[PDB]
Every structure is written in C-alpha cells, then in structure tokens.
Amino acid sequence: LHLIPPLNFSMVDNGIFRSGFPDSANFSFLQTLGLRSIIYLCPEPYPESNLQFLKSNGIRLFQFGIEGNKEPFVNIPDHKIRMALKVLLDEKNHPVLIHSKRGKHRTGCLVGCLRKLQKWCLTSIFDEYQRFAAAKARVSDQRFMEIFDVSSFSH
Ligand SMILES: O=[P-]([O-])[O-]
C-alpha cells in the first residue's frame, strides 16, 4: 500500500480533481491520473520539486494566485475565480487537478462555482463545500457562491 493522494484529494467530475498542496510523497499517486493540467490558486512560486514533476510528466501549470485571507476580512477575487473557471471548462485541459494550500477555501469556491454552472441547488453546493472545509468552513466562501452570477458562463 504505497500510493499517497495529496491532502483532501477528491475526484470532482470526469477529468477534474481537487486537493491541497502536493508534495513529492504524492507524485507516484498523481502519475496514475495522467494529468494534462494543474490549476494552482496560491500566489507563492511553485517549488523546484513540483516544477520538476510537471516537466517530467508534461503537465501545464495555470496559476491564478488568490491571497489567503482570514474571516471576517475575506475578499475572494471574482476575476481570478472566473479566469480559473475558463481553464477548468475547456476539456482540452483535462485531466486537471485544482489545488491551493489546504484544498478547502480557494479550491472550495472554484468547485462551488462549477457546481452552480452545473445547476446544483445552493444547499447541495454548500454541503459539498462543508464536507472538505469541515471545522474551517467559512460563511464568506458560501456567500461568494450564493451571489456568483452565472450569466457570462451560461452558454
Ligand atoms: O488553501 P485553501 O484551502 O484556499
């Protein structure tokens, strides 16, 4: 028993995964997914370890750096989530891993906005968000999803 999925790893949909920050102990597991892309939601530069992994596996890195904030001073930037959604919705980029640091807040908001585009009721989106965020669930993340306007992605 030798494969180690990254922190808070899950399959979201066909070709879409979510996690926290992968380390070298997770690389043999991530190889089994045949990733084409990573959507990385933190502003910090990617470590050399991770860069060598992407190069060796032909994985494209999309970075939309969202600053970590604490409640009640959270300000999730709409523009970054929408740039990440544009990448996520293009099947040419699949399989894709979405990750942040913990895979709960930034990752949770992006997945919740995908669920809204997939026409899930808000209570079902919030339930999935809360399952990953657990004791760190933020009302501000769920409020962001509540008011997210799908109009410009509806097509
Ligand atoms: O690192 P994250 O849970 O936004």
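Swiss-Prot numbering applies to chain A: residues 51-205, in that order.
For this deposited structure, the header notes the method as X-ray crystallography, 1.9 Å.
Heads up, the Cβ atoms here are built off N, Cα and C, so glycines get one too.
According to Swiss-Prot, the mutagenesis experiment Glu117 to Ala carries this note: Reduces phosphatase activity toward para-nitrophenyl phosphate 2-fold. In the three-state DSSP reading, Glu117 (mutagenesis position) counts as coil.
Within the same chain, no residue at least 6 positions away from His129 (1D-myo-inositol hexakisphosphate binding site) has a Cβ under 8 Å from its Cβ. Under the heading 1D-myo-inositol hexakisphosphate binding site, Swiss-Prot lists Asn125, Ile126, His129, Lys130.
Other C-beta atoms found within 10 angstroms of the C-beta of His155 (mutagenesis position) number 26, with every protein chain shown included. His155 to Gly, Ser, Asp, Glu or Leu appears in Swiss-Prot as a published mutagenesis result, with the remark: Abolishes phosphatase activity toward the phosphoinositides PI(3,4,5)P3 and PI(3,5)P2; reduces phosphatase activity toward para-nitrophenyl phosphate and O-methylfluorescein phosphate. Strongly reduces activity against 5-InsP(7).
Listed in sequence order, the residues of the same chain lying 6 or more apart from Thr157 (mutagenesis position) and placing their CB within less than 8 Å of its CB are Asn58, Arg68, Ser69, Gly70, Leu91, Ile148, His149, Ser150, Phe182. Listed in Swiss-Prot is the mutagenesis experiment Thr157 to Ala, annotated as follows: Strongly reduces activity.
Mutagenesis annotation in Swiss-Prot: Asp191 to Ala, described as Strongly reduces activity; the structure shown retains the original residue. The secondary structure of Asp191 (mutagenesis position), as reduced to three states from DSSP, is helical.
For ligand 1, the neighbouring recorded positions among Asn125, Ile126, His129, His155 are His155, by Cβ distance under 6 Å.
With the fewest other C-beta atoms within 10 Å around its C-beta, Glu117 stands out among the recorded positions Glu117, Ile126, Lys130, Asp191. If you take the C-beta of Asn125 (1D-myo-inositol hexakisphosphate binding site) and look for same-chain residues 6 or more apart in sequence within under 8 angstroms, you find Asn119. Using a 10 Å Cα-Cα cut-off from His155 (mutagenesis position), the recorded positions that qualify among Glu117, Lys130, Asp191 are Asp191.
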